[PDB]
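Participant: Before I ask anything, let me first share the structure, which is written out below as structure tokens.
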Amino acid sequence: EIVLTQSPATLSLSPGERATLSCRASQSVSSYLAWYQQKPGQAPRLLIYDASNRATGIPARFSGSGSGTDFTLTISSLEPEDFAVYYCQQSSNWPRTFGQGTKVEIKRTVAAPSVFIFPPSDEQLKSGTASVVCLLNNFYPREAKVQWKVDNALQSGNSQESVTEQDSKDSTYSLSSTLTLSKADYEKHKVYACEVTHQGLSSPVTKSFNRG
Amino acid sequence: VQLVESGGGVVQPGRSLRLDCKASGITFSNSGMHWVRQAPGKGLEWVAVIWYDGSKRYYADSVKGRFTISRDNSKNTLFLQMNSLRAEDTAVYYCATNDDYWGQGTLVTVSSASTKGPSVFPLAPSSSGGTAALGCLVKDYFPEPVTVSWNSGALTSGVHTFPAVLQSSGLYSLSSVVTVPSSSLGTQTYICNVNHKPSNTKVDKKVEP
Amino acid sequence: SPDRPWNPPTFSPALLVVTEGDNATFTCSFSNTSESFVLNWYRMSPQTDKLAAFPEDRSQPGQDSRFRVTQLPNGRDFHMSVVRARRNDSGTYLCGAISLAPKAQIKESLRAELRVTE
């Protein structure tokens, strides 16, 4: 299998700006590279095949280049429609291999998040389990770190994050990290703290509470 | 001018299943066909290909010996036989011609988990910046999806419903949160609305600080 | 060859000589029942230049025209015609067939030459 690496991971632009996306092969596919477009909850859309040739009924602003190993898809004047995830593909040999894809993200002003911490539902305990939720609403960019700290102590291997898709109007994300602990171990500690770090934060802020 | 797929949904491990892709308003019989899946939240992965007549076919290493790709050119139907399915094979399977006509995609979920209704737990609010945040936590249900409304769709501003994440139990869990003004807590009652249609479950939770 | 062998169109004559200001015509006979193909007319240079095509392209402005493509009644042969031929209209001409799939694949005939006297 050939390994297609796409760069960058995310691209933050605005309507009208240039867009250049790169794809690197573990090997040489010659010109057999293709480029696809995908929006959330949809099927892949062909854009450029054979690295130059543009798909039919595809806007002129879309183009491509590169040969052999490295190739570049380009969007001259970016459009609000064009914000999506872009994968390349090689038809050289088998198996046909895609890339991880590059995400073209809407670029906005930098807004720091809002940190909220929710103690385990009283009733959720009646079951024998506890879940702590650290909510982060309305921020940008997407980069965020959340360290769970119980009683000054370390912790990890527990939590799972989730982040909503980019807001339509606002253009910001939202993240919610959950911490699920046995009802027992939950009760044998004191403070539950959520430490968050964001490029909009002048200094990492930590929300917490006590079992009582 | 389409490709319509079929034969998806939930199946236990090791149990087989078979996809059907019926093309229309094209010439299927003379085009070549492909199979491409994608794991949820992850990129696309090529699966298999069959030449238009069937003279040759190639697979992905991940599917060898298990999957089988074929076509009946008479009925203009592409077939995919998926045998010995593993939980990892969970994906959305699209069919596409070599000339790149793609379908809607068909969803196949592989899990040993039974169909279970969600537990719904309240998330107590505030202590924020002038606004209060109150969520509801929908846990240990299967399979997806679950519709959530707040006060029967009568409150949408500040509503955020996070994508459900699959957890070590093999059961999904998510959190739906809404942002409201602090001072309003108690003049305006907040009730969460949970629906899981397959499990046939509807729950309304009254969230109070 | 996953898709399927699709054999290219043809052109005629190999060398066409018309007086200048006069009308020259080439005949492209292409037949496919299956799918949807669009015929294109070309002339090269020191390098494809698209002159006409069928169905007639209305997309770009520029009103009248010299180069035009039309299907004959038998529904196999097509008429490739430059009218009011200049002296610099001479050069390597050709035709090609094009599919309608997004990944559309093109095949061209064997190029022919035109000469304009006077």
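All residue numbers given for chain C refer to Swiss-Prot; the residues shown span 27-72, 75-146 in order.
If you check the header, you will see the structure was determined by X-ray crystallography, 3.3 Å.
Cβ coordinates come from backbone N, Cα and C, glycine included.
The following feature annotations were taken from Swiss-Prot:
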- C:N49 to A: Decreased N-glycosylation without affecting binding to binding to nivolumab drug (MUTAGEN)
- C:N58 to A: Decreased N-glycosylation without affecting binding to binding to nivolumab drug (MUTAGEN)
- C:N116 to A: Decreased N-glycosylation without affecting binding to binding to nivolumab drug (MUTAGEN)
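For each listed feature, how buried is it and what is near it?
Facilitator: DSSP assigns C:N49 (mutagenesis position) to coil in the three-state reduction, placing it in neither a helix nor a strand. The Cβ of C:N49 (mutagenesis position) lies under 8 Å from the Cβ of C:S109, C:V110, C:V111, C:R112, C:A113, each of which sits 6+ residues away along the same chain.
A simple way to gauge crowding: the CB of C:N58 (mutagenesis position) has 14 other CB atoms within 10 angstroms, across all the protein chains here.
The Cβ of C:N116 (mutagenesis position) has 8 other Cβ atoms within 10 Å, all protein chains considered.
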Participant: Calculate how many Å lie between the CA atom of C:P72 and the CA atom of C:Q75, with the 2 residues in between left unmodelled, and give a whole number.
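Facilitator: Result for this gap is 7 Å, Cα to Cα.
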Participant: Could you give the Cα-Cα distance between C:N116 (mutagenesis position) and C:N58 (mutagenesis position), in whole Å?
Facilitator: 34
